[PDB]
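Step one of this worksheet: look at the structure below.
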Amino acid sequence: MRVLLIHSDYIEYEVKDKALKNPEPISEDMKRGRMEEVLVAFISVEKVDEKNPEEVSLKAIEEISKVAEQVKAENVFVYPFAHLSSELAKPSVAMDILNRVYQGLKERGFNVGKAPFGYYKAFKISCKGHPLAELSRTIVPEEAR
Amino acid sequence: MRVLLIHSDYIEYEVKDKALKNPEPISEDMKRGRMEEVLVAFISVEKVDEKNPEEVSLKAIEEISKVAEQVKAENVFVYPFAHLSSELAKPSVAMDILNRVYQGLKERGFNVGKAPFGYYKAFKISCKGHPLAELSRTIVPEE
Ligand SMILES: C[C@@H](O)[C@H](N)C(=O)N[C@H]1[C@@H](O)[C@H](n2cnc3c(N)ncnc32)O[C@@H]1CO
Ligand SMILES: C[C@@H](O)[C@H](N)C(=O)N[C@H]1[C@@H](O)[C@H](n2cnc3c(N)ncnc32)O[C@@H]1CO
């Protein structure tokens, strides 16, 4: 799994078209979404992650949470961003892992938002540009490294 | 080298303060910048790139140019983005490679912009969200 964390003044997205044959079911009101003063977590679930979804998800939850604490971000946004990596996990597994991370961040106490899975999405972001406002994290099963 | 390509309506940046002891010298006008209808190339020069700056630079220019062609963009913006990777190349080397890529793209005939090297920078971007609007590239020179 590759994660790109961006501490932002806001994140806004717009669904444009389906990117998969069967994307995550959503309502019309979800075709556009937005969150303020947020740590945006762009995530690409990799093939290697398929070896242990739970382990990877738990590690992602920990790493994202640690950065949110550091920058004092009360809001976190899980953004499916497949093309952050070249070797992708199959969609069904990617969705599963992203759901687990969302659930975990929620359980940690953060106000969590997310963008629909399986779509081509336009987005607008404004990175605060502070010391820890741009960070990347590589998370893989312990057996895979 | 790790490259994140974002086809965008615009890219705007604001230099905060230096993030290294000796950043690229800049004039007041270079502290801010904007480009529209542009393929933004966020680049992190990796330690592995130090082995062959010329090779990695040439491949990067080729890959970026190919994507620009695919998305039909004429504007390209080189954005130093160290945090796309964990194993960073030495700054002197990073700056040289970013400049080589910047110039290589200009040589292809593109309208190219670049943000200053060595600073903490705030930025705003708006991704088109069409197919190929978001692509990444891992360029590693074996020789
Ligand atoms: C396309 C671009 O604008 C948009 N932002 C997009 O990336 N869409 C992805 C994710 O929503 C999801 N998806 C599929 N596989 C994965 C994966 N391995 N990891 C994360 N997401 C995935 O399905 C879409 C196509 O890959
Ligand atoms: C900080 C963040 O907001 C800003 N956007 C930033 O990344 N600033 C980087 C690059 O401009 C440059 N830099 C240093 N090493 C590298 C490298 N290996 N590759 C690319 N750039 C580098 O030096 C600055 C501090 O690392």
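Along the chain as shown, the residues are counted starting at 1.
If you check the header, you will see the structure was determined by X-ray crystallography, 1.9 Å.
Just so it is clear, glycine is given a Cβ too, placed from its N, Cα and C backbone atoms.
What Swiss-Prot records for this protein:
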MUTAGEN   B:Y120 to A  Isolated domain has nearly wild-type deacylation of mischarged L-seryl-tRNA(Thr), no longer binds L-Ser or L-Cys. No activity on threonyl-tRNA(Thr). Same results; when associated with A-134
MUTAGEN   B:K121 to S  Isolated domain does not deacylate mischarged L-seryl-tRNA(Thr)
MUTAGEN   B:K121 to M  Isolated domain has nearly wild-type deacylation of mischarged L-seryl-tRNA(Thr). Later shown not to deacylate L-seryl-tRNA(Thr), no activity on L-threonyl-tRNA(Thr)
MUTAGEN   B:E134 to A  Isolated domain has nearly wild-type deacylation of mischarged L-seryl-tRNA(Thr). No activity on L-threonyl-tRNA(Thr). Same results; when associated with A-120
Listed mutagenesis positions adjacent to ligand 2, that is, members of B:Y120, B:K121, B:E134 whose C-beta is under 6 A away: B:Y120, B:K121
Packing count at B:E134 (mutagenesis position) (other Cβ atoms within 10 Å of its Cβ): 22
Nearest-integer angstrom distance between the alpha carbons (Cα) of B:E134 (mutagenesis position) and B:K121 (mutagenesis position): 21
Sequence-distant neighbours of B:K121 (mutagenesis position) in its chain (C-beta under 8 A, six or more apart): B:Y13, B:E14, B:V15, B:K16, B:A115
Cβ packing number for B:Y120 (mutagenesis position), 10 Å threshold: 19
Mutagenesis positions near ligand 1 among B:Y120, B:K121, B:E134 (Cβ under 6 Å): B:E134
